[PDB]
Amino acid sequence: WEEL
Amino acid sequence: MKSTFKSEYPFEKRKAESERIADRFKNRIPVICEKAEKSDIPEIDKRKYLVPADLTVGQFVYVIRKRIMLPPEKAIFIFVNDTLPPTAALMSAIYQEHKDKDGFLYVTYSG
């Protein structure tokens, strides 16, 4: 996942 | 045969993710962002995003942009169930109004  | 996120994981496994996230992350919205089926622009294999409730569409779009090195000249658009939300829209608002029954919010992009 990518935390924006 | 589809090569999406839903098609890759079964409903039950998807919801499992939604919940663990809503559990281990209080202020985050789980977003699945996929390329518009018949769109030409680049396709990223990274589609799972943890977005802050106050993130805006305009900002989310900017992200996908850099991510796929979109020439600033070229255009890109985000969709939520055939709806083209305005760039000022907050992701939290969109989530309440359109989260999927599996717990995620599915967005799509194109040019």
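Each Cβ is built from the backbone N, Cα and C atoms, and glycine gets one as well.
Secondary structure from DSSP puts B:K26 (mutagenesis position) in coil. Among the mutagenesis entries in Swiss-Prot is B:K26 to P, noted as: No effect on autophagic activity.
Annotation of the mutagenesis experiment B:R28 to D in Swiss-Prot: Impairs ATG19-binding and autophagic activity. A simple way to gauge crowding: the CB of B:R28 (mutagenesis position) has 19 other CB atoms within 10 angstroms, across all the protein chains here.
In Swiss-Prot, a mutagenesis experiment is listed as B:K48 to E, annotated with the note Impairs autophagic activity. Cβ environment of B:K48 (mutagenesis position): B:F5, B:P30, B:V31, B:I32 lie under 8 Å away, each six or more residues apart in the same chain.
Under the heading of mutagenesis, Swiss-Prot lists B:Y49 to A and annotates it as follows: Impairs ATG19-binding, PE-conjugation, and autophagic activity. In sequence order, B:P30, B:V31, B:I32, B:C33, B:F60 constitute the residues six or more apart from B:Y49 (mutagenesis position) in its chain with CB-CB distances below 8 Å.
The annotation that Swiss-Prot gives for the mutagenesis experiment B:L50 to A reads: Impairs ATG19-binding and autophagic activity. All chains included, 16 other C-beta atoms sit within 10 angstroms of the C-beta of B:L50 (mutagenesis position).
According to its DSSP assignment, B:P52 (mutagenesis position) is in a strand. Annotation of the published mutagenesis B:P52 to A in Swiss-Prot: Significantly decreases ATG19-binding and autophagic activity; the original residue is retained in the structure shown.
Within 10 Å of the C-beta of B:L55 (mutagenesis position) there are 21 other C-beta atoms, taking all protein chains into account. For the mutagenesis result B:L55 to A, the note given in Swiss-Prot is Impairs autophagic activity.
According to DSSP, B:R67 (mutagenesis position) sits within a helical segment. When other Cβ atoms within 10 Å of the Cβ of B:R67 (mutagenesis position) are tallied across all protein chains shown, the result is 15. Annotation of the published mutagenesis B:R67 to A in Swiss-Prot: Significantly decreases ATG19-binding and autophagic activity; the original residue is retained in the structure shown.
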Cα-nearest neighbour of B:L55 (mutagenesis position) within the listed mutagenesis positions, B:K26, B:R28, B:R67:
B:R28
Show which residues of the chain containing B:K26 (mutagenesis position), separated from it by at least 6 in sequence, have their CB under 8 Å from its CB.
none
Nearest of the mutagenesis positions (B:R28, B:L50, B:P52) to B:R67 (mutagenesis position) - Cα to Cα
B:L50
